[PDB]
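Contents: one structure, followed by commentary.
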Protein chains: 2
Amino acid sequence: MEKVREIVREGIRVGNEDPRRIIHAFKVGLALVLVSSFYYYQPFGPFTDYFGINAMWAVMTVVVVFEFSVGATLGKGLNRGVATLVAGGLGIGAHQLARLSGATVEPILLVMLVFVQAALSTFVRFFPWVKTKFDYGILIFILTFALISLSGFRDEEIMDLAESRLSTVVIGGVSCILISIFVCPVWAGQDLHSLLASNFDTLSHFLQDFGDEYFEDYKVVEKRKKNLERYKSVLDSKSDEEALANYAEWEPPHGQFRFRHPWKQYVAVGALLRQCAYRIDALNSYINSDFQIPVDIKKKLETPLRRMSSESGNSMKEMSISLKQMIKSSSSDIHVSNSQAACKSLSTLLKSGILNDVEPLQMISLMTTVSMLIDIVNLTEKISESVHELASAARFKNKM
Amino acid sequence: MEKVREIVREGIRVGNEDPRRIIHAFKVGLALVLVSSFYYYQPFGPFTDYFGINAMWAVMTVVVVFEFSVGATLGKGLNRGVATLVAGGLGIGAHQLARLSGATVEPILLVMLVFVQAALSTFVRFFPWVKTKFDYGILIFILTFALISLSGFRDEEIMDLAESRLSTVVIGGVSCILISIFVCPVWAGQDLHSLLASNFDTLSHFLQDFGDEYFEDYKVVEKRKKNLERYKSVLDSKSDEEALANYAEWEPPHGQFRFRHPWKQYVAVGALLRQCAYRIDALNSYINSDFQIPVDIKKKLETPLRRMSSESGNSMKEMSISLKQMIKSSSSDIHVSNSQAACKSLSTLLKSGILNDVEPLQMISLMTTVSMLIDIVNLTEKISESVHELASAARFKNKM
């Protein structure tokens, strides 16, 4: 009974985290009901249905194809469709060849052919291109060829078997795609934009909180987590962006995403973000570290460091907005220009020999922190140029 | 014809990179031949085979289940088996209920039941636990329940259909597992140990080459790549280690890996490595950067930095050996003790005010580099303690 409480609480938090999960749970059931009802009531034409398993293969197609996003289901559906078509052609051809062979040398030749093409296809599944894009395609290639060949079906129930398999795959896939596109879409493109916006948000949060924390029982652990996990979720989000990009390259042009949309460049912006997160990780590890300088030595450099940190944080916040709501903004320009001014003023302040009363070890720590903030400022300028150009050249809402 | 050259060259390099890929390509074909031949020649008992599709489902099971590793195929096979068993029980029960309902209210109740359980299962597929371990299990749960229910099969061909599906899944899965275990195994545990060893190797390479490069037309780009990509492959290897760990938790106890083996701790060691790679990334970005100090200011600190870098590099090399060949070694202890001695001597050298003739900006760059090397030394000590304990407490070849 205790596990009932635990599991229903995990269910509650999963549902509250993203309600589109609940609507997708209903969409799967709607697809199953739709296909099954299509095959029960023969709507306009009762197919030949010589085998009696059409409903089986259609329900299995719908269950395996229907994924969360729209690009995911469209990719799986298109892979399954094309692979079934090609493997059906080769299955009919190979079976005609083996029937031309003889009557007893027929299973030997069929088994040899299945062995050859399954070996070649399993080896091709290791290539980088085919793996990143069309791995399910090669899987269904092997599946359908081995279906049409290695199944103990007669020589005249093959032209009908492949045709029925293709028809059923087409119907299940089309049902899946139409429901997933027209009911309550979950586009992978929007999810990528929103993931990048969330990452920008967490980095800006850390930068402001750091600017205020560098110069200062269970609440301590609360603050420590608020510093750690917030950025630590950016470092572990490369596979997620690389997945959403792949899923996004399949979708059709919906509202504000034209035909040719540069997803590779958005993954590049994500990589630049992750570089900023490397540097921020080093900064945090310098916050938590044991060896702590007295406060006044940091207070003598407080002003430029605080200005640099806060300005880069605000610039990342504005990039977050301009990536989420897809509205072309240009305030990051001002927020990065003032950052450059702060870095220059810090250089001129260091030229004054103010650091001639400090132990060399404290000099190591202090100079490391200054160098970190300078690096994050420059990287923020790079990301701002990248996003500004990527939006200007992609026709966002330039109206401001 | 040009694409023929290109594709056969990619095939050659993929084969030469890892020949176990070729042997696995042959293993898939051997599994298909084995199962098909088992179903053609009825070996000891010709099953009832009331539907005529047993060979289809067995070949499809083998094609979908058989993966590269041994843990991968064992996981997919066990998930498919258990999910088919449970969903078969529920399918028979639900169908008995719906037959008890009536004769015309039967399809309505069956469709409602399929909708309910497909919705609940699709929602459960989003949990973190079920997603990381048993997602294919829930997929086959939905598949088999919808097979037994939504297929237009009569009321008495259901007790036989589920039984035949379970039998066929069992035979295909057992064939896959036995071939994958007894022919030429590809253990995911060994692949994880070897991946960690490769990562350690690349980091040691960078540390030595950096120790020699910090103090110095197309060969320049060669050296630049040799610095960049070597460590840049460590940053992008979190999903791979996290995959091989999951695959490794399924395998049975083979030669030197006992029953309870701590894979979570090895993924933790991988994470520590990736922290060292963050710091190394900052170091490399300081190498390539435009603002370059004259050489003599670095030469005045050459000795301790060179000693620290080379000692930590050798220590990482010995950890690589002790992780690859699974032999318990303790030379990293000496190689980290001398590192601590170098760091202490560097502190005493800095206490001498030797840095009183240098511009503060050059001070920023120099002190940042010194702080980086100190951080990597300490992190190497942490990883060495972790691996030394993880090996001592797991009974490696302590004989040295």
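We number chain A the way Swiss-Prot does; in order, the residues shown are 1-216, 222-405.
From the backbone N, Cα and C atoms, a Cβ is placed for every residue, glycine too.
Copied from Swiss-Prot, the annotated features are:
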VARIANT   A:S36 to A  In strain: cv. Bay-0, cv. Landsberg erecta
VARIANT   A:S194 to F  In strain: cv. Bay-0
VARIANT   A:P257 to S  In strain: cv. Landsberg erecta
VARIANT   A:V375 to I  In strain: cv. Cvi-0
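Overlay of Swiss-Prot annotations on the structure.
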| residue | record | contacts (Cβ under 8 Å, 6+ apart) |
| --- | --- | --- |
| A:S36 | variant position | A:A55, A:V59 |
| A:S194 | variant position | A:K329 |
| A:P257 | variant position | A:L74, A:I181 |
| A:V375 | variant position | A:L306, A:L310, A:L351 |
With CB distance below 8 Å as the criterion, list the variant positions among A:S36, A:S194, A:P257, A:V375 that sit near chain B.
A:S36, A:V375
Spatial reach required of the 5 unmodelled residues, as Cα distance in Å from A:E216 to A:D222:
16
Through the lens of DSSP with three states only, how would you label A:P257 (variant position)?
coil
